[PDB]
Amino acid sequence: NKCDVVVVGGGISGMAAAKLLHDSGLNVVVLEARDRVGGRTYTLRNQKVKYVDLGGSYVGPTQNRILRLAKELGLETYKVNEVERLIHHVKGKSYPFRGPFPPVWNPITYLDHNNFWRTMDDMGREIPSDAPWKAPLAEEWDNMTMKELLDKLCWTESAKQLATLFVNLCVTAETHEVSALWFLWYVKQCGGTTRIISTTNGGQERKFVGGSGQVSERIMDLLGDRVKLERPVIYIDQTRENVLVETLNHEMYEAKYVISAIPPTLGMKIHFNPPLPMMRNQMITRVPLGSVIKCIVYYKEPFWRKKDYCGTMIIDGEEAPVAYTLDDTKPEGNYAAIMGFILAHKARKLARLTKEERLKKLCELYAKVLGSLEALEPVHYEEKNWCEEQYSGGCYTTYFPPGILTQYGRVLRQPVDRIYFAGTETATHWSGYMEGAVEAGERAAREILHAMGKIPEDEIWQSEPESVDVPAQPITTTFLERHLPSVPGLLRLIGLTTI
Amino acid sequence: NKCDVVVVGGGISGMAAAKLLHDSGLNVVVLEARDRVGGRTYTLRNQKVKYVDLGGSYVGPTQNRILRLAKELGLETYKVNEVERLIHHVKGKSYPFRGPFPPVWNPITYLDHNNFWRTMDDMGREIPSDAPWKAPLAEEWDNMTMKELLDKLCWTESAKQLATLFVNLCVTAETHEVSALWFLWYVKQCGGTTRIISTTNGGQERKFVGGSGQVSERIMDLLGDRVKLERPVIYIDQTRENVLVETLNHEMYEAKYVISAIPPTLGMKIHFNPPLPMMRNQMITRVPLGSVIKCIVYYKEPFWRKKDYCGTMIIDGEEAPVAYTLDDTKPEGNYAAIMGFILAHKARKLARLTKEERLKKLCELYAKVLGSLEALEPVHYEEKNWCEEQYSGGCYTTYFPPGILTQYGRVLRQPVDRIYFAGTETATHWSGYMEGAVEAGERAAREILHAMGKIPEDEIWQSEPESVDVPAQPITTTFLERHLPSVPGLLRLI
Ligand SMILES: Cc1cc2nc3c(=O)[nH]c(=O)nc-3n(C[C@H](O)[C@H](O)[C@H](O)COP(=O)(O)OP(=O)(O)OC[C@H]3O[C@@H](n4cnc5c(N)ncnc54)[C@H](O)[C@@H]3O)c2cc1C
Ligand SMILES: Cc1cc2nc3c(=O)[nH]c(=O)nc-3n(C[C@H](O)[C@H](O)[C@H](O)COP(=O)(O)OP(=O)(O)OC[C@H]3O[C@@H](n4cnc5c(N)ncnc54)[C@H](O)[C@@H]3O)c2cc1C
Ligand SMILES: C[C@H](/N=C/c1ccc(OCc2cccc(F)c2)cc1)C(N)=O
Ligand SMILES: C[C@H](/N=C/c1ccc(OCc2cccc(F)c2)cc1)C(N)=O
C-alpha cells in the first residue's frame, strides 16, 4: 500500500528508474500489467531455440547506458555476424556487397543516393535533440510527411525506393504516415544515418548472451516482492496529500510521487483525477506505435556463410514479405537462424495468414534471395506480431504524424503535479531503443530525487562514460561524398555553363 | 447488475440506441462517465443567457433522423438569422454579400474558386458513403494530406486561403493533419459542398428551441433509473456466457450484448478481456479528435442587423482568433449574441490566455469586421474549450491522418464478439453530427435485435422519411459553373 514512489510499468525504463530509486534508499513499488517484466523486450526459452529475443535485441557503440546497466547485472554481449558479404535484392536480383551501404554505379543514380543520405544528416544538424520543435524550419518540416520530402529530394526511383525501405525499417511506419520533422529528429538523435543503419560500428553490432529480457528479469530479482505482476493501473488520484494509484485487481497504492514508464498513448488506459491538462489530454490520442512482426527461421547449419553471405539481406519490392534480415545464429555457431522483419502495411496485410503460411512465404523469399534450395528446409520457426499487444500498442516505438510534434511535443516529459514521465519515447539519445529506456528511467528518477531535495538541479541529466567493451569508431565521410553535387545541382551547373 | 444490453456512453448516439431497445421491450442500462448526459452536446442555463448550446447545436434539411427524434421528444426548431448580408473579411477589409459563397471578381480567381468547389464534389462522387476505402483511387488519395491536395488544385492564393478556412471549419483540424480521402468522404457524406456550408438550405439552417442538450435529457427522463451517471467503464470481459462490464466506482454489470457509443479513441480507456483483435487494438490509437473553443459574446441588441448584416462573418488570416461566426440571438429577438469558433492550432495557441483576454480579442475583431464600436460593449460571455475534456477528447469529431482510413477504416463498426459500435463516427450520412449520432445508435441497436432473431437482416439499416417541418430544396448548379475551365484548363486551351 504505502511507499515513496510508484513506478507504472516494468519494462527496461521502469525497472531502471526503480533500481536507481531503490539504490538511493527509497521505498519503491513497480506495478506491471503483464504476468512478466520486460515489456517490448521478451526472451523466449525452449529446447529448440535455447533462447530467442522476440522483441528488442540489438545494442551497439554509443549506447553506453544500456551497456553499463547490463554489465552491472552480470550480462555479456556478442557480435552479430557480418564477416561475409551483405546482399541488396532489387528488381528480383541479388547484388552482394561489403560496407554499410549498397554500392551504386550509375553516375546520376550515385549522385542522387549520395545526396539523399547527406541531406538527411544536413537537415538533422538543425534539429536540437532535446527540443526538435525549436528547429528553425520546424513548422515547415512538421507539416510535411516523409513521402512528400522523398518526392522532392529523390530524382531517381532507385534512391526513393531505398529511402522508403529505410523509413519503413527505422520506424515501422509508411512514409506517408509520419512527420518529416519527427523522422529527421529520430535519425539525428541516434547519431545520424551511418550509425543507425550499420551493423559493424552501428546500432545492430551486438546482442546480449542469453537475451535482453535478462535486463528486466535481473532487476526484478534485485527488487524482490516490490515488483507486482498482473497489476494494470486504471486510476491515478492526485487530489489529496499522497498520490493514490489503483489497479484493475482492486488494489490501492499510496505514494509521494509516480513515474509513468509506459508508451505515451497507453496513458489513455488510466482514468485521471483531476483530469489531465488539455495539451497532454489530446497528445496521448495523437501518438500511435508502429507495426511489425519479428520472425525467426531456424536451419540445421548457417548455410549462407558457405556462399560468402553473412545473412544480411536488404530486400526491396512490394511482393517481398520481409524487407530486412540479419544472421541470428548463436555465438557458438549453433541454432543457425535468420531474423527478419515484416514491416508497416505488410504486418497488417500478412497477419491474416496462418503461422505456417508466413513460414512458407519467408522460406521461399530467402531461397530466392540467397539462391539456395537449403532455405526451403527450416527446422523450426518463432514469430511475434507486436500489433496485437494491449499493453504495448505496437513496436518498435511511437511515431508522430504530420503536425503533432510542433503542437504537442513539448509536453511529452513535462511533469503533471507529482507524476513524472519515463519510457524510451521521452529520451534524447537513442529514443525508441533500449538505450533510450535507460536514459529516460534514470532521468525521471533523478527528477524525483531533486523534488525531494536529495540532489541538485544539475544532477538531473547525467553524462555516461564510454563503454570499454564496445568502443565507438567515429563517423567519417570522404571528400567526394561531402562535395559532389545533387542531381538538380548538376543540372544547374549544366544550365550555367550552357548560357 | 443484470440486463439485456449495456450501452456505454450517454450522448445522443447511446441514448438513441437505448431508447430503441427499451421501446422494443428489452432491459437496458446506460453507463455514463460524466455527471450529466449529452456528451459533445451541452446546454448551459443561467439568467444572463436563458439557455446556450456550448457543444453541438445546428440542424438542417436532410438531417431527418435527429429532426424526427427531437420532434417525438416534444422539441421545436427555429431558423438561424440569415435575413441580411453575410460578410467575407479578407486582407483587413469587409465585403458584404448574399448567397452561400462569397463572390469573386478577378476572372482568373473566379475560375480557380469555381474549380475548387466543383472538384471537391467531383472527387466525392467516386467515394462510397458506406465504404470510402473502396474508392477507385482510395490509396492515392489516402496517402496525401489535404494540404498537398490544395497545393495541387489551387492556382491562386485567394482560393487556397478560403479552401484552408473551409477545411479548418469543417473538421477543426489543419489541412496538413488530415487525409485527403477522409476529408473528401466527410464532405460527400453530408451531401456535398453547398449543403455543408449553407445556412439557408444547409447544415446550419436551424437550432433547437431550448438547446440540443434536451434530446439526451428527455431520453434520460424516459429511461428513469436505467441511466447511471458517474459510471466510467474501465473493463469489459467477454470470456464467459454473459458479458461483464466494470465501472470505476466498482460496480459490475452483466449483459447479453454491449453497445460502445463513445468516440473510437476513447475505447483506449477500457481494458479488454480477451484483448481486442490486432486491427482494432491499433486503430483506436490512430484516430484523434479535432480542437475547438466555442465562444458566445452577448450584446444589448443585435446591432449588426441595423447595418444590413446578418451576423455571419467569414474571416481569413492568421491574426484573427475566430474564422467563422453566426448570429446566436434568440428567436424572440432578445439575448442578442454572436457565436464564433476558435479553430485547430488557434484553439491550442489561445488556450494559454485568460477568459477575459479571449473576450477582449473577440470583441476587437468583431468591431473591425462589423465596422461597429458597439461590438466593444459586451454584456456577457460564455465559452467552452473542448480540448480539455477527458471523456470527449476534442470536438466536433474524429479525423483520420494520412494512411489510416484505407488501412483501418473497415473495422470502425465491425462487431467484436458481443460488442457492437455506435457513435457518430460510425454513421454513413452526416457522420460527425448529431444526425450521424442518431443513425449510428439506432443501427447498432438493430444489429443486436437481428442477433437476437427479433428482426430480419434487411431491417438493420432503415431509411428515414423527409421532415415535413424542414423540407430540403435540391442542390443546383448553373451551366457556367459546370462547364467553365480550371486555370490549367484555360492554359491548355491557350
Ligand atoms: C520486435 C521489436 C524490435 C525492436 N528491436 C530493438 C532493438 O533491436 N534494439 C533496441 O534497443 N530496441 C529495440 N526495440 C524497441 C525496444 O524494445 C523499446 O524501445 C524498449 O523496450 C522500451 O522500453 P520502455 O520501458 O520505455 O517501454 P515498454 O518495454 O513498453 O514497458 C512498458 C511496460 O509497462 C506496462 N504497462 C502498460 N500499461 C500499463 C498499465 N496501465 N499499468 C501497469 N503497467 C502497464 C507494459 O506491460 C510494459 O511492461 C524493438 C522492439 C520490438 C518489439
Ligand atoms: C463545439 C461543438 C460544435 C459542434 N457543433 C455541431 C452542430 O452544430 N451540429 C451537429 O449536428 N453537431 C455538432 N457537433 C458534433 C456533435 O456534438 C457530435 O457529433 C455528437 O454530439 C456526437 O454524439 P455521440 O453520442 O456519437 O458521441 P458523445 O456526445 O461524445 O457521447 C459519448 C458519451 O460517452 C461518454 N463516455 C466516454 N467514455 C466513457 C467511458 N469510458 N465509460 C462510460 N461513458 C463514457 C461521454 O461522457 C459521452 O457522454 C459539435 C460539437 C461541439 C463540441
Ligand atoms: C530493430 C531496430 N533497428 C533499426 C534499423 C534501422 C535502420 C536499418 O538500416 C539498415 C539499412 C542498411 C542499408 C541501407 C538501408 F537503407 C538500410 C536497420 C535497422 C533497432 N535496432 O532497434
Ligand atoms: C459546427 C459544424 N459546422 C460546420 C461547418 C462547416 C462548413 C461551414 O462553411 C461555411 C463557409 C461558408 C462560405 C465559404 C466557406 F469556405 C465556408 C460552416 C460550418 C456543424 N454544423 O456541426
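For chain B, we keep the numbers from Swiss-Prot: what you see runs 3-496, in order.
The way this entry was determined, per its header, is X-ray crystallography, 1.6 Å.
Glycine residues also receive a Cβ, built from the backbone N, Cα and C atoms like all the rest.
According to Swiss-Prot, the protein carries these features:
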| type | residues | note |
| --- | --- | --- |
| MUTAGEN | B:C5 to S | No loss of activity |
| MUTAGEN | B:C156 to S | Complete loss of activity |
| MUTAGEN | B:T158 to A | Dramatic loss of activity |
| MUTAGEN | B:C172 to S | No loss of activity |
| MUTAGEN | B:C192 to S | No loss of activity |
| MUTAGEN | B:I199 to F | Alters specificity towards synthetic inhibitors |
| MUTAGEN | B:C365 to S | Complete loss of activity |
| MUTAGEN | B:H382 to R | Significant loss of activity |
| MUTAGEN | B:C389 to A | Complete loss of activity |
Top of the mutagenesis positions B:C156, B:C172, B:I199, B:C365 by count of other CB atoms within 10 A is B:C172
Applying a CB distance under 8 A toward chain A to the mutagenesis positions B:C5, B:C156, B:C172, B:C365, B:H382 yields none
Of B:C5, B:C156, B:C172, B:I199, B:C389, the mutagenesis positions with C-beta less than 6 Å from an atom of ligand 4, in sequence order, are B:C172, B:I199
The correct three-state DSSP answer for B:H382 (mutagenesis position) is strand
Rounded Cα distance in angstrom between B:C156 (mutagenesis position) and B:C172 (mutagenesis position) is 19
Listed in sequence order, the mutagenesis positions within 10 angstroms (C-alpha to C-alpha) of B:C172 (mutagenesis position) out of B:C5, B:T158, B:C192, B:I199, B:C365, B:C389 are B:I199
B:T158 (mutagenesis position) and B:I199 (mutagenesis position), compared by Cα position, are separated in whole Å by 21
Cα nearest B:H382 (mutagenesis position) among mutagenesis positions (B:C5, B:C192, B:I199, B:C365, B:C389) -> B:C365
Quick note, B:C365 (mutagenesis position) and B:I199 (mutagenesis position): C-alpha atoms separated, nearest Å, by 25
Cβ proximity for B:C389 (mutagenesis position), under 8 A, sequence spacing 6+, ordered by residue number, returns B:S293, B:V294, B:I295, B:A349, B:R350, B:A353, B:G396
Students should find that the Cα atoms of B:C5 (mutagenesis position) and B:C192 (mutagenesis position) sit apart, in Å rounded to an integer, by 36
Counting Cβ atoms within 10 Å of each Cβ, the densest environment among the mutagenesis positions B:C5, B:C192 belongs to B:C192
B:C192 (mutagenesis position) and B:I199 (mutagenesis position), compared by Cα position, are separated in whole Å by 10
